[PDB]
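What follows is a single structure, written as structure tokens, with notes after it.
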There are 2 protein chains.
Amino acid sequence: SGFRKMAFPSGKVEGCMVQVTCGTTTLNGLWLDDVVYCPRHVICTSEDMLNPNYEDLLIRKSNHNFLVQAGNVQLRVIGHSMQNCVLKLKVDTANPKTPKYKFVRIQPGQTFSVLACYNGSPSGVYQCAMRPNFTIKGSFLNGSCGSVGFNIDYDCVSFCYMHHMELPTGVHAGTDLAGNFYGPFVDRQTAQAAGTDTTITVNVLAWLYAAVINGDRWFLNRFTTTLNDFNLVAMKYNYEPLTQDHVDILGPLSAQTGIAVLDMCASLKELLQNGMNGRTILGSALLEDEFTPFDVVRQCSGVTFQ
Amino acid sequence: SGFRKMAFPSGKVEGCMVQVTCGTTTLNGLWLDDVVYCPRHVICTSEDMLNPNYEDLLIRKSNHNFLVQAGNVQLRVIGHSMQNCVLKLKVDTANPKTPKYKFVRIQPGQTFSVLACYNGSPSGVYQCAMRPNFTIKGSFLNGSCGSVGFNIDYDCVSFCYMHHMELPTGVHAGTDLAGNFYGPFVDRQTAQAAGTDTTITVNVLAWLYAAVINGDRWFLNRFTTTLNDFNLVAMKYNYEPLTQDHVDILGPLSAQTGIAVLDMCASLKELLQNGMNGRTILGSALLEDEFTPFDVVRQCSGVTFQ
Ligand SMILES: *[C@H](O)[C@H](C[C@@H]1CCNC1=O)NC(=O)[C@H](CC1CCCCC1)NC(=O)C1(NC(=O)OCc2ccccc2)CC1
Ligand SMILES: *[C@H](O)[C@H](C[C@@H]1CCNC1=O)NC(=O)[C@H](CC1CCCCC1)NC(=O)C1(NC(=O)OCc2ccccc2)CC1
């Protein structure tokens, strides 16, 4: 038993991290087969940032302007191209450590692990969610751009995030691995702000099921609620609407614990209206929303990877 | 910016995990050079558990009774010995993935990353502290024994924990890698209980400094306190005594933020006496104690590893 904010083992991704230097900017790249992926703002200078035209900026570059360091081995760049907001540097060496992998664009509410890196070297791993407002609440300093977020399915790494920038509220914005920003953000120094966020309802409910699986039951009650009457309460507390599809996804957890999904919703209702009254759930004094239903099942049943 | 409960990159440890099967018991081993380390209760049967004599149990074993699987390659055992509560299985193949490593026995209050494993395959990584009562609040199911906890210093893995058992409160007990239990626990099915725990004061203070570094300051005040008068307050709230050595360790964080250690203690005093009044710190509604001063400095300055 026990329940922890668990990240995926990072080894398959660590073998892919490289350093990319162009001009006065250094950041991380992701090396898969003979391509290094990195944020295109690496080609920016301290006087391009206001309104760059990256197409113009890139046509002025030569391959030898890109300095790619994989540990203590320089990789020679033999071609480059831009895909949305990511740069793809073709190098003459295929990464022998390349895992089985996919690029995936995730939905808000989905979680992933972030391997934070500086100068191509990993610093740490932690678990994130894509917030409903398409930011992530990460931990990123200067130099961390190009760190990636990922999930693992048995032997396959699904890359879903690469880091680009920090917004004025101290939250983070980035792209999928094909260079498309999550949310309305752009890689340009202009007025940009996160916008109002909401709590991921289906995830809170999953975490309440995790609590029950692990022996916290003080928050349960005998009541039920309808989906409609629940969402009327969620609306008021800045919670995402719960859909029937959410209810179906919570089916396995409902069946394992014997607590119908709508009964768990009635418990969440009372927690929202009454607070916890100085009590904790799974070591938290807040309602936690960065565990998906799949995360709960993975951790409570012991799924492994290869 | 941002502050997350960050684990070390797990790749160097993933390359060391193996499966150890003896009789009807399967668990994980740690493969370093030509030795596999695993909990000695692997030699127990479902009718030895009450009061085993492991010396007797082990002399009855043959090398071929130990089935060691490193992925889809069986490793042949050529010798075995017992060191305290760990079994050391000598195999005919040195692990080519063996990192630079140390075995270290940590003090209560120190943190580490746990690579949770089943059948020799990693499941996830998360950050723990050794509690003052020598338990850890982990996430462990049947089959997870032999998972290890570790820290990394630049290129060296310092192994500090290997998992053995779960106590009746749902917390976890285990050994250093030389087989010595943390705390009074024994690998025997008898009445054992964690005992009263306390909050790690020096770590709470470190985390308050992390909050200041990251822009939460609402909890600061103009007051100060003496060490004595602080510890009189900590005593009452089941907090560990703060020593002068703790104060010295918090020196760098004090100097970076400009907030004297004893001034931060006065802030912690008021938080203990008044609560947070519905406010959060670094996304928590509780005072967090599983970040050491070194953890805060590592994450806020961007230390990497190789
Ligand atoms: C890359 O390593 C780095 C990481 C970043 C540093 C601090 N924390 C982080 O996560 N990214 C940047 O430094 C990034 C570079 C620019 C991105 C846009 C294209 C030009 C390069 N800069 C930022 O993170 C910042 N913010 C920003 O661009 O967003 C909008 C904004 C910022 C400030 C006021 C109003 C609006 C912080 C510059
Ligand atoms: C190994 O993989 C496994 C992990 C453990 C299962 C559930 N969560 C976990 O962390 N360890 C065990 O199953 C372990 C085996 C025994 C250890 C002692 C020597 C014989 C083998 N068993 C336990 O974890 C348990 N508890 C225990 O021994 O502690 C004292 C106790 C337990 C129950 C009542 C009173 C006192 C749970 C059996």
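Here chain B follows Swiss-Prot, giving residues 3264-3569 in order.
Header says: X-ray crystallography, 1.9 Å.
Positions of Cβ are set from backbone N, Cα and C atoms, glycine also.
Swiss-Prot annotations:
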- B:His3304: active site, for 3CL-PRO activity (ACT_SITE)
- B:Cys3408: active site, nucleophile (ACT_SITE)
- B:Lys3353 to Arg: In strain: Beta/B.1.351 (VARIANT)
- B:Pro3395 to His: In strain: Omicron/BA.1, Omicron/BA.2, Omicron/BA.2.12.1, Omicron/BA.2.75, Omicron/BA.4, Omicron/BA.5, Omicron/BQ.1.1, Omicron/XBB.1.5, Omicron/EG.5.1 (VARIANT)
- B:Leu3468 to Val: In strain: Zeta/P.2 (VARIANT)
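Annotated features taken from Swiss-Prot, shown on the structure.
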residue	record	contacts (Cβ under 8 Å, 6+ apart)
B:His3304	active site, for 3CL-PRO activity	B:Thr3288, B:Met3312, B:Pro3315, B:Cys3348, B:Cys3408, B:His3427, B:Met3428, B:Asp3450
B:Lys3353	variant position	B:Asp3297, B:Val3298, B:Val3340, B:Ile3341, B:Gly3342, B:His3343, B:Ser3344
B:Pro3395	variant position	B:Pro3371, B:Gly3372, B:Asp3460, B:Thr3461, B:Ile3463, B:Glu3503
B:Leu3468	variant position	B:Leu3505, B:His3509, B:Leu3513, B:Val3524, B:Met3527, B:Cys3528, B:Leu3531
Inset, instruction - For B:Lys3353 (variant position), just give me the three-state DSSP call. - result: strand
Inset, instruction - Would you mind checking how many other C-beta atoms are within 10 angstroms of the C-beta on B:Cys3408 (active site, nucleophile)? - result: 24
Inset, instruction - Check the recorded positions B:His3304, B:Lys3353, B:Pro3395, B:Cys3408, B:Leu3468 for any whose Cβ is under 6 angstroms from an atom of ligand 2, and report them in sequence order. - result: B:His3304, B:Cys3408
Inset, instruction - Could you check what DSSP calls B:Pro3395 (variant position) once collapsed to helix, strand or coil? - result: coil
